[PDB]
There are 2 protein chains.
Amino acid sequence: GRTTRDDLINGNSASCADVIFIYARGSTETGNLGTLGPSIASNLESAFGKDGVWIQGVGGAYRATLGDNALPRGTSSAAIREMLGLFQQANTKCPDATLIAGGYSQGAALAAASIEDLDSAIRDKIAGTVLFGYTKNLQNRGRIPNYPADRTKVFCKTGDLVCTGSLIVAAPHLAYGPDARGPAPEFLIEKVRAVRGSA
Amino acid sequence: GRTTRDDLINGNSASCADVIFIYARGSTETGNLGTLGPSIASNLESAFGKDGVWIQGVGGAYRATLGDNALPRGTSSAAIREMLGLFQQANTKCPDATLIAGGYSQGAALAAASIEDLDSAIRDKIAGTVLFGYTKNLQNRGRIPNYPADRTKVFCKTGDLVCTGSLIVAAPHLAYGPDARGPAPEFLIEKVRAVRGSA
Ligand SMILES: [Cl-]
């Protein structure tokens, strides 16, 4: 349960993972996974095996700055190109790996924006995306633009004001721990499984 | 420099003040004046004399709740009727008193909304209004609706994101202390003075 994971970056083209998880933390959060990232990762690891999944937090140019929430897409252009780059590194290192993503708060705005901007064929490989305290939930009508609703799972609590057009942080915004341990990883595992196999 | 002032409420119809100051604090702030109210009051007191001015913070149904910032006018309907009532109590107790008002943050949204809704003749008596970290600055284009620009003084710092369409609290939002000690009371004193006198 560590808050910094660089499995894709330190990933080996010759020992490719079969699932790659790219996750963006919320503003001011520790490491590159914050509070929720590790819970999803550990759960993904038991389902795919520790070598079945590369876990990658969005670090680098993503500084998870509080003021950046106030920008038009809910994060910086720099953060967006940092996460777009990670998706592309995944596509390049491991062209057969299934992709999954998520983010919390500014991270959810960051995930939504990067996926909106991604080449449609890399984006085709993202089996599922989870979003918590999605700061653009109202503005995007619960969707990630350019990305199918059935690949999208948004955890937006009742009384989480960021999910209803605000940037006020109320108590439900802080309560996503059990979603990150449970229904979120379950959704990701179940999207990946339904796209792999001989069928 | 006390954070609760009820001079209008505990005001005496038989010993009317000549200036009445009604002030709304920011979210979660102490008393009914918060951090900025006392600085403006003390300054108003030296200029009008301690009996020249009734100082009134907006308490009662105004709970200065953080989540209320997320409502359409930037505060609750209850808060708005609480402050509208105070203006009316002023008009009734002391029909010859000059009126002045202000607010910080949610208090500035509250002041703007109450003044928008006030009877135009009570509103006519508000010589000046000061607003700090005005959460509707962008949405109202630096104005209080229904109220003249030349009666309005908005202290909105560079990099205060609430003044530019957000509810993120950056450091400049916290830096209004010297405005509340200086240029704000000066503006209020100078609006009142220019409307009183035999001329
Ligand atoms: Cl805080």
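Numbering, chain B: per Swiss-Prot, residues 32-230 in sequence.
Per the header of the entry, the method used was X-ray crystallography, 2.3 Å.
For all residues, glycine too, the Cβ spot is worked out from N, Cα and C.
Within the same chain, residues at least six positions away from B:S58 (mutagenesis position) with a Cβ under 8 Å of its Cβ are B:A95, B:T96, B:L97, B:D99, B:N100, B:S136, B:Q137. Record note (Swiss-Prot) on the mutagenesis of B:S58 to A: Severely decreases activity on p-nitrophenyl butyrate.
Experimental mutagenesis at this site is recorded by Swiss-Prot as B:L97 to A, annotated: Increases activity on p-nitrophenyl butyrate. For the recorded site, B:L97 (mutagenesis position), the DSSP three-state label reads helix.
According to Swiss-Prot, the mutagenesis experiment B:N100 to A carries the annotation: Increases activity on poly(ethylene terephthalate) (PET) and decreases activity on polyamide 6,6.
Around the Cβ of B:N100 (mutagenesis position), 22 further Cβ atoms fall within 10 Å across all displayed protein chains. Record note (Swiss-Prot), mutagenesis B:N100 to A, L, D or W: Severely decreases activity on p-nitrophenyl butyrate. The unchanged residue is displayed.
Around B:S136 (active site, nucleophile), a 10 Å sphere centred on its CB holds 32 further CB atoms from the protein chains shown. What Swiss-Prot records for B:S136 is active site, nucleophile.
The number of other Cβ atoms within 10 Å of the Cβ belonging to B:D191 (active site), over all protein chains shown, comes to 25. Annotated active site per Swiss-Prot: B:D191, in sequence order, evidence recorded as experimental evidence.
DSSP assigns B:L198 (mutagenesis position) to coil in the three-state reduction, outside any helix or strand. Of all the Cβ atoms in the protein chains shown, 22 others lie within 10 Å of the Cβ of B:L198 (mutagenesis position). The note that Swiss-Prot attaches to the published mutagenesis B:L198 to A is: Increases activity on p-nitrophenyl butyrate, poly(ethylene terephthalate) (PET) and polyamide 6,6.
Annotation of the published mutagenesis B:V200 to A in Swiss-Prot: Increases activity on p-nitrophenyl butyrate and poly(ethylene terephthalate) (PET); the original residue is retained in the structure shown.
The active site, proton donor/acceptor annotation in Swiss-Prot covers B:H204 and is backed by experimental evidence. Contacts of B:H204 (active site, proton donor/acceptor) defined by a Cβ separation under 8 A and a same-chain sequence distance of 6+ are given as B:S136, B:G164, B:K188, B:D191, B:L192, B:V193, in order along the sequence.
Sequence-distant neighbours of B:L205 (mutagenesis position): no residue of the same chain at least 6 apart has a C-beta under 8 Å from its C-beta. Per Swiss-Prot, mutagenesis B:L205 to A is noted as: Increases activity on p-nitrophenyl butyrate and decreases activity on poly(ethylene terephthalate) (PET).
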- Give the sequence-ordered list of residues that share a chain with B:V200 (mutagenesis position), lie 6 or more positions from it, and have CB atoms under 8 Å from its CB. B:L192, B:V193
- Item | Chain A, Cβ under 8 Å: which of the recorded positions B:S58, B:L97, B:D191, B:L198, B:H204, B:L205 qualify | B:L97, B:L198
- Neighbour count (Cβ, 10 Å) for B:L97 (mutagenesis position): 17
